[PDB]
Amino acid sequence: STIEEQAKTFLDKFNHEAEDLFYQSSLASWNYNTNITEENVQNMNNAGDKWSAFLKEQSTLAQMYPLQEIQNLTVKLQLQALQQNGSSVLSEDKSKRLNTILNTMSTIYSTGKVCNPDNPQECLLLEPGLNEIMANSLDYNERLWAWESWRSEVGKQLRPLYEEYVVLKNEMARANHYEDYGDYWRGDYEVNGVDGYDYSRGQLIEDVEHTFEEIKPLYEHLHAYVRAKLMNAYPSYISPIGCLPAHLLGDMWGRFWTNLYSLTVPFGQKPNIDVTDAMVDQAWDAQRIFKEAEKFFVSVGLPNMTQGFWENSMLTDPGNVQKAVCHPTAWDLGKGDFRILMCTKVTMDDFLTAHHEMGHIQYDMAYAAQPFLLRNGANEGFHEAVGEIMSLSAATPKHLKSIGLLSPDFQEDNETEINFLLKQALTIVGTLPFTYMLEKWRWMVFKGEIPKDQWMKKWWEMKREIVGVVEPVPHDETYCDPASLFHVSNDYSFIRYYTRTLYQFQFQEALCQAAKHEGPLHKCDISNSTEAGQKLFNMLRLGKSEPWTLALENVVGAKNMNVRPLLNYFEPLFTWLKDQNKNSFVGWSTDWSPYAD
Amino acid sequence: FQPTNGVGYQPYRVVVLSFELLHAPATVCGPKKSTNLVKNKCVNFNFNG
């Protein structure tokens, strides 16, 4: 009778159709990814077109439902997640132009190939050529050449395309009732209608800035230690007061400094904790690793995994007759279908990533009882946070000793713990300043706060200030160095990584509290802890059916994001870095640059 | 219904048996196993009630 009842019936019908349609699309995607063939591409295109047309039709038929008269929170949330026209709010021509520019930028980033001046015909792509060059090769000249060549042959092409994509997204968000496309992306974390749990889009910026300023002393000490080690490696290329070169950080964008771990290891003589040799001795394979992960997840209290997973999911490389993407992916295909697509080898890294993927699958099946619209994580930073905490728990030395991989005679000392903490820092908090500066630069770009004529000249400012990293060579506005990254060139929110890192640290701290672990936070293991698993599943089953603020409160007791668990995790490492940086300058100088003598 | 469908989506044949005991005389019952017919010995017996 009422419009709310009609909306509920329409949503139920849409969910019933969408379950089957998305199941078919996901099955086609699984077949294509396991076996990349032209027919697989064809059926993938067919399924994608069908799914997109169905979603657009349902969105159009839902937008006519007025959301203000609907008092059911679930129904209103489902409709607003459906009634989102998106870039279609613009005209057909403007939307087509925006999509074409997005595809062009994605192609340029993917097909970005730089040719050395010595041999014009000899060219290398970003992956695996440039990435290997900037992560393994320690030569200053080669890394600088690769970095400059990429940001020139890719940045100059992308700069007009990136600007036009930015303005099109901004006008779409303005027609989508957002101040800018940055606000459009911040609306993902936005919560409304829930007393004591509502979240505003600017609150995301406020929380990110506050958490980054909390990390600022720890990041400054880590940067000081890394710069000191690099001076021990490159005394004539990095100033002790000046910022770090962009190309000398283990990657093009300086995102991850773990590649500098070999150059910044606290104790190089201390052996690294790795039971890969034990796995080889115990003849562990993909099935054994997955079985151990399932046993551990049963120990923490989660239900045993479905056998249909084993029937359908692939664990090893599917031979060579068919080509498959060996990237670790967790597939929630719907209609009771849960799989993992990854070629698992005998190593600690594959162990951790398999545990990450199966934690993703466990989270996905936790909220499977939710309707089709609610069968997703509450925010883009929740599922990956679960995967990361699963990987961390699986990487605990206590768990390795319990399963027999780590022999009991193995000793844990302060130096090994410091090495592990520093490696974790380079992996995790190495990108947090970079993520924050890139996200803030994108926010201002979408808001129009940074004019084009200063774009690069503004970007390298915060690189020198927020990250304390200076570009080795000056870059004009023709350069589009922010677009040199995947997400900027492919229109993906980058704050997801910072949010998921903070969420995973909070969840790990809460799980250690529930499991009542004794000792350092990085040594905390949730093995044989049923209560922690039950508490985690209490909101893993919620998924996105409830506000993510409420879910975070139900885990850590805090309704907002913070880095206090990160401080607890890195406190021994923070003290060690502060002790080491007594003779090395802490901070950076924006004025100094490698290109200025 | 596909062979690759999920565990909860594979087909399941289900039969529901309602044992109604209305005024009509009882018709269906158990086998009421006929025990071995001993003889010439004191034994309690039951022949059709």
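Using Swiss-Prot numbers, chain A covers 19-615, in order.
Determined by electron microscopy, 3.7 Å, according to the entry header.
The backbone N, Cα and C atoms fix where each Cβ goes, and this holds for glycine too.
Under mutagenesis, Swiss-Prot gives A:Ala25 to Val with this note: Increases slightly the interaction with RBD domain of SARS-CoV-2 spike protein. For A:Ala25 (mutagenesis position), the same-chain residues that are 6 or more apart in sequence and have a Cβ closer than 8 Å to its Cβ are A:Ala80, A:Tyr83, A:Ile88, A:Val93, A:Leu97. In the three-state DSSP reading, A:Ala25 (mutagenesis position) counts as helix.
DSSP assigns A:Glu37 (mutagenesis position) to a helix. The C-beta environment of A:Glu37 (mutagenesis position), restricted to residues of the same chain at least 6 apart in sequence and closer than 8 Å, consists of A:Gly352, A:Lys353, A:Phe390. Here the residue is the original one, but Swiss-Prot notes a mutagenesis experiment at this spot, A:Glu37 to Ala: No effect on interaction with SARS-CoV spike glycoprotein.
DSSP classifies A:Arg169 (chloride binding site) as helix under the three-state reduction. Applying an 8 A CB threshold to same-chain residues 6+ apart, the list for A:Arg169 (chloride binding site) reads A:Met270, A:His493, A:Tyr497, A:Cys498, A:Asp499, A:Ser502. Under the heading chloride binding site, Swiss-Prot lists A:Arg169, A:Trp477, A:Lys481, citing experimental evidence as support.
Taken from Swiss-Prot, the feature substrate binding site applies to A:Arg273, A:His345, A:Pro346, A:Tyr515, supported by a curator's inference. Cβ neighbour count for A:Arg273 (substrate binding site) (all protein chains, 10 Å cutoff from its Cβ): 20.
Of all Cβ atoms in the protein chains displayed, 10 besides its own lie within 10 Å of the Cβ of A:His345 (mutagenesis position). According to DSSP, A:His345 (mutagenesis position) is assigned to coil rather than to any helix or strand. Here the residue is the original one, but Swiss-Prot notes a mutagenesis experiment at this spot, A:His345 to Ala: Complete loss of enzyme activity.
Among the mutagenesis entries in Swiss-Prot is A:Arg357 to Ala, noted as: Strongly inhibits interaction with SARS-CoV spike glycoprotein. For A:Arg357 (mutagenesis position), the same-chain residues lying six or more positions away in sequence with a CB closer than 8 A to its CB are A:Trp48, A:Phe327, A:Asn330, A:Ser331, A:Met332, A:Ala348, A:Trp349, A:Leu351, A:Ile379. In the three-state DSSP classification, A:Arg357 (mutagenesis position) falls within a strand.
The Cβ of A:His378 (Zn(2+) binding site) has 23 neighbouring Cβ atoms from other residues within 10 Å, across all protein chains displayed. Taken from Swiss-Prot, the feature Zn(2+) binding site applies to A:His374, A:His378, A:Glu402.
Per Swiss-Prot, active site, proton donor is recorded for A:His505, and the stated evidence type is sequence analysis. According to DSSP, A:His505 (active site, proton donor) is assigned to a helical segment. Note on A:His505 (active site, proton donor): other Cβ atoms within 10 Å of its Cβ, all shown chains, come to 19.
Within 8 A of the CB centroid of the Zn(2+) site residues A:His374, A:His378, A:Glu402, the other residues of that chain are A:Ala348, A:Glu375, A:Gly377, A:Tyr381, A:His401, A:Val404, A:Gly405, A:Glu406, A:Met408, A:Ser409. Annotated pair A:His378 (Zn(2+) binding site) and A:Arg273 (substrate binding site), C-alpha to C-alpha distance, rounded: 24 Å. Geometry remark: A:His374 (Zn(2+) binding site) versus A:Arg273 (substrate binding site), CA distance 21 Å.
All chains included, 22 other C-beta atoms sit within 10 angstroms of the C-beta of A:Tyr515 (substrate binding site).
With a 10 A radius on its CB, A:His374 (Zn(2+) binding site) counts 24 other CB atoms from all the protein chains. When the Cα atoms are compared, A:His505 (active site, proton donor) and A:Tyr515 (substrate binding site) turn out to be 11 Å apart.
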